[PDB]
Protein chains: 2
Amino acid sequence: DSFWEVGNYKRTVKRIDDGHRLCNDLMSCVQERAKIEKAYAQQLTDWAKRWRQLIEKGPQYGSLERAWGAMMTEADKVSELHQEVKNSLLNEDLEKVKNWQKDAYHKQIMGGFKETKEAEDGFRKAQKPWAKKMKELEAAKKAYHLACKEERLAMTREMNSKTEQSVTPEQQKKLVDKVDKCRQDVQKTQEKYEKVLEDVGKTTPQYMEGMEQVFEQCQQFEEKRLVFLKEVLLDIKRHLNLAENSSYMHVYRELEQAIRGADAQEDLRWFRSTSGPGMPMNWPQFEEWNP
Amino acid sequence: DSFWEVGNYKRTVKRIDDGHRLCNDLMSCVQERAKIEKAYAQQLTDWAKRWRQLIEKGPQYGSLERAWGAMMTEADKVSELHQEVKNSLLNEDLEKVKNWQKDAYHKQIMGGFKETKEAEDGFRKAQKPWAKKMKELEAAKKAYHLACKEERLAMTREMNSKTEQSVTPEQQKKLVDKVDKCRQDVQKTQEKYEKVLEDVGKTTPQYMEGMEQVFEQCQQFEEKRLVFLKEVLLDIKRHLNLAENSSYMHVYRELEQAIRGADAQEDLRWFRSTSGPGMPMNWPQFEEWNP
């Protein structure tokens, strides 16, 4: 069941096709993230844009309003970073895979891919001599095994020529003298087995070094993918990471900074002076008749 | 239109009610985030759990499979941190506001809140004397302004007693001698204006220092909210921040580390030895007749 069997080079071709196939799988992967990433962004914009109105239409006044309104914009700034992740994840990352797939592989309108077909042919052609000789070997194997079986079990009928009687050769026509040619039939057939056996062994190197050729070419092509794939996964990581740009870490410094900007005393004192006992007042005193 | 008017202390009571009202507003805010936060978590679990199958059911083999499978778990670890944010945001943060609201304010089955009603009464009672005296002042204002108007325009009809004729007082009954009592009507009425005017000015301090009492008590209560609110917003920030636990930063170190664990050479060499030219093989040689 090895690579060195009559036909099992197919998996190295299934690979090349699967090569182009993964490229597809991955692009879909980065896609289905972008959607999920963008899904958070839009809802952080929902909750931000929405609770900005609610807070900025009473009844929270003064500082602690701004302290609370700091949250609205943190959601916005974060929602921005995920929107960047998305715009990075699709416009840069995916269009690399898409572009490499296009450049590495080449479509054949009649057929799968030139890179799958060509490699497949090379293997097949190097296995052309072995293909035929393994068929000859098997015919020669049967030819000798079946012609041989006879001699062994058909001299059990030759020995019978002495059991009952069969004295004169009148009754022993080829009762015994079938095993003359039958044995030579076994021996002349064994020679073609041995002969085709040798031819196999002599041309094994040619079958081997020829299959290694097409295979080593498949490793070049496979490597060149794995190389590229390692890289793009690494690129996707950078892009997925919001700890890379301090811009993330900056946001939650502003939130705390703004939230410390609270000063309940000032808020209290404002409401006194604008809406309470601080408010000036025209104390009644005197009015005259005019007009 | 000041705090020192007949009735405009209402805004300091509208405040206290709005106090309990914000507590509600905020709890809803942290709620509608938790949902939105949890929304990302669940989809990062979707994309993670889902693309794990897809990758771990061919055709990606060897290292770069694990490199790619690193992403599935990063989504999981991140999705975990948002689930913590949520479980933190509701079980700890919201149940603080909910609990403080319950403890600070007290329901009055017949009425709004004891803290709104009581404060309202105190203001109203300190404005009981001013309320009445401002009504007396206004009656006294009209009483004098209307009784006065007469004398001025009704001595224009007294001067007429000399224009045409009206010699004997037979025709000048109270043609001229209405302005005798009419003037004294103006002067006796002006006295009650001046008298109620003084009473106002003397008891203004009592109206002032009495309203400041109930107001300074409203500032205590308001402050005690703003104090608590500043704190909880700060607590929500800590909880919203994934840059606080390195656990976030750790995840994207593991992803890069695992993704560098890729080694295309090993993957290539594996596929050779397990599925290619490396595979051992029983090269044809000889078979004998048995059975």
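Numbers in chain B track Swiss-Prot; the residues on display, in order, are 14-304.
Each residue, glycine too, has its Cβ placed from N, Cα and C.
Listed in sequence order, B:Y118, B:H119, B:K120, B:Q121 are the same-chain residues six or more apart from B:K127 (mutagenesis position) with CB atoms under 8 A from its CB. In the three-state DSSP scheme, B:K127 (mutagenesis position) falls into the helix class. In Swiss-Prot, a mutagenesis experiment is listed as B:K127 to E, annotated with the note Abolishes membrane tubulation; when associated with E-130.
Record note (Swiss-Prot), mutagenesis B:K130 to E: Abolishes membrane tubulation; when associated with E-127. The unchanged residue is displayed.
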Including all protein chains shown, what's the count of other C-beta atoms within 10 A of the C-beta of B:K130 (mutagenesis position)? 16
